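I have placed the structure first, in the form of structure tokens, so that the comments after it can refer back to it.
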Amino acid sequence: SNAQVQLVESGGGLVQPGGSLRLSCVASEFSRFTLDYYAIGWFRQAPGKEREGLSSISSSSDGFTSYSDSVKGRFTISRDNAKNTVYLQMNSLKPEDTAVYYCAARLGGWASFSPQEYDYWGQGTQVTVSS
Amino acid sequence: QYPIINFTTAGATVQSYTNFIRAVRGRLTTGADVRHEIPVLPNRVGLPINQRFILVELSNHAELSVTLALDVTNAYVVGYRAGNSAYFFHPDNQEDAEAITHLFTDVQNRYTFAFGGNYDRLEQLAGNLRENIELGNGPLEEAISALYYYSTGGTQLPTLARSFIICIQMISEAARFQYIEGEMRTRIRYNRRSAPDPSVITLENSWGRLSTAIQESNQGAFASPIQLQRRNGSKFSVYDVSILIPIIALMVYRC
Ligand SMILES: [Cl-]
Ligand SMILES: [Cl-]
Ligand SMILES: [Cl-]
Ligand SMILES: [Cl-]
Ligand SMILES: [Cl-]
């Protein structure tokens, strides 16, 4: 069952406009491949909206990253390999950003904004920006 | 069957890639048929099927593999196999059609795309020009994956076109041109991806017309100048096979 992996996101919650949140994709132990072998994307979904891509990181060893126009200069996707983890750091949060955020992964994948191009998904987390 | 040259992007080095490319050249022209010092590809005409193709097996650190099929006459990619399935660019004609049927004979799933594998088509489909598509070890790594997953539905069309444009230039165009081989090396050396500048693209576009100007030259003098661009897009002309000795490594057969 190569490439089988479980992803547990966290780090979501409520924040005042102009705040900062750090999400987390943690890959559960005993996946045959570790997370550094994976591309991970980050999406957000409003109740009406379909899933929309925001930030991404390739399985490529050069650490190539993609950011949607909406989040540029705000969101930063990164890695901690010894923790088998991928962070997403959201700064200067605006209420527009309120949504359910998901992380998704593909073994040997590329940085993509397409949900079809990832395989394994996180359970999702709510982000809320208000005062 | 057809000969296979293996390559992996995992711990790829400059020598790794250089050895692989030389390897591929060796398999294309074994004849030492040479004109004006530039080796020439085999002539399409009366070529026994057995000598028509060569396979390039590609794999990445994630252990995903595909095998490209290159045409020994043009050096160009005609399609690939991954695991259970195999796909082909649209044949230009009946002849090239019959030919492909000898590739990947064992494959359970056979498909021939409706479109061709020429840049015009692939750039259309990718939603980007070669100018805006980066090349490097990383880009190639992703291209392998993107081909593997296509068989299973996990690859979007534009991503496929994009992935082809990466392979064609990193393999075929690199075989055809020491110069392009070179540009790829720099990218690999630094594990730094970048799209090709005009000096590269105006070459890729001009291989046919250069193959001709050479093979039909007078004692090496081009009958008419072939125009190319520099990095900054400034136009310049080529009047002689001499300046290209170090540039182009292969030509399609002519005359
Ligand atoms: Cl098709
Ligand atoms: Cl089809
Ligand atoms: Cl076409
Ligand atoms: Cl058309
Ligand atoms: Cl286009």
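Throughout, chain B uses Swiss-Prot numbering, with the displayed residues spanning 40-294 in order.
Here the Cβ of each residue, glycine as well, is placed from N, Cα and C on the backbone.
DSSP assigns B:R83 (mutagenesis position) to coil, not to a helix or a strand. Its Cβ placed at the centre, B:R83 (mutagenesis position) has 16 other Cβ atoms within 10 Å. One entry in Swiss-Prot concerns the mutagenesis experiment B:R83 to A. Its note says: No effect on the toxic activity but suppresses the vascular leak syndrome.
What Swiss-Prot notes for the published mutagenesis of B:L109 to A or M is this: No effect on the toxic activity or the vascular leak syndrome. According to its DSSP assignment, B:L109 (mutagenesis position) is in a strand.
According to Swiss-Prot, the mutagenesis experiment B:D110 to A, E or N carries this note: Suppresses the toxic activity. For B:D110 (mutagenesis position), the same-chain residues that are 6 or more apart in sequence and have a Cβ closer than 8 Å to its Cβ are B:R91, B:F92, B:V117.
Within 10 Å of the Cβ of B:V111 (mutagenesis position) there are 20 other Cβ atoms, across all protein chains. What Swiss-Prot notes for the published mutagenesis of B:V111 to A or M is this: No effect on the toxic activity or the vascular leak syndrome.
Counting every protein chain shown, the number of other Cβ atoms lying within 10 Å of the Cβ of B:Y158 (AMP binding site) is 19. Annotation source Swiss-Prot lists AMP binding site at B:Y115, B:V116, B:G156, B:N157, B:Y158.
For B:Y115 (among others), the entry in Swiss-Prot reads active site. The 10 Å shell around the Cβ of B:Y115 (AMP binding site) contains 20 further Cβ atoms across the protein chains shown.
Around the Cβ of B:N132 (mutagenesis position), the same chain contributes no residue under 8 angstroms that is 6 or more positions distant in sequence. Looking at Swiss-Prot, the entry for mutagenesis of B:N132 to A says: No effect on the toxic activity but Suppresses the vascular leak syndrome.
Per Swiss-Prot, active site is recorded for B:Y158 (among others), and the stated evidence type is similarity to another entry.
Remark: B:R215 (active site) has B:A114, B:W246, B:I287, B:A288, B:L289 as non-local neighbours, by Cβ distance under 8 Å and separation of at least 6 in sequence. Annotation note: B:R215 (active site) sits in a helical segment as assigned by DSSP. Among the features that Swiss-Prot reports, active site is placed at B:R215 (among others).
Least packed by the Cβ count within 10 Å, out of the recorded positions B:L109, B:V116, is B:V116. Distance noted between the C-alpha atoms of B:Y115 (AMP binding site) and B:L109 (mutagenesis position) is 5 Å. When secondary structure is read from DSSP and collapsed to three states, B:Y158 (AMP binding site) falls in the helix class.
The 10 Å shell around the Cβ of B:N157 (AMP binding site) contains 14 further Cβ atoms across the protein chains shown. Distance from the CA of B:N157 (AMP binding site) to the CA of B:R83 (mutagenesis position) is 19 Å. The secondary structure of B:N132 (mutagenesis position), as reduced to three states from DSSP, is coil rather than helix or strand.
A Cβ within 8 Å of the Cβ centre of B:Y115, B:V116, B:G156, B:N157, B:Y158, the residues given for AMP, is found for these other residues of the same chain: B:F128, B:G155, B:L161, B:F203, B:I207, B:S211.
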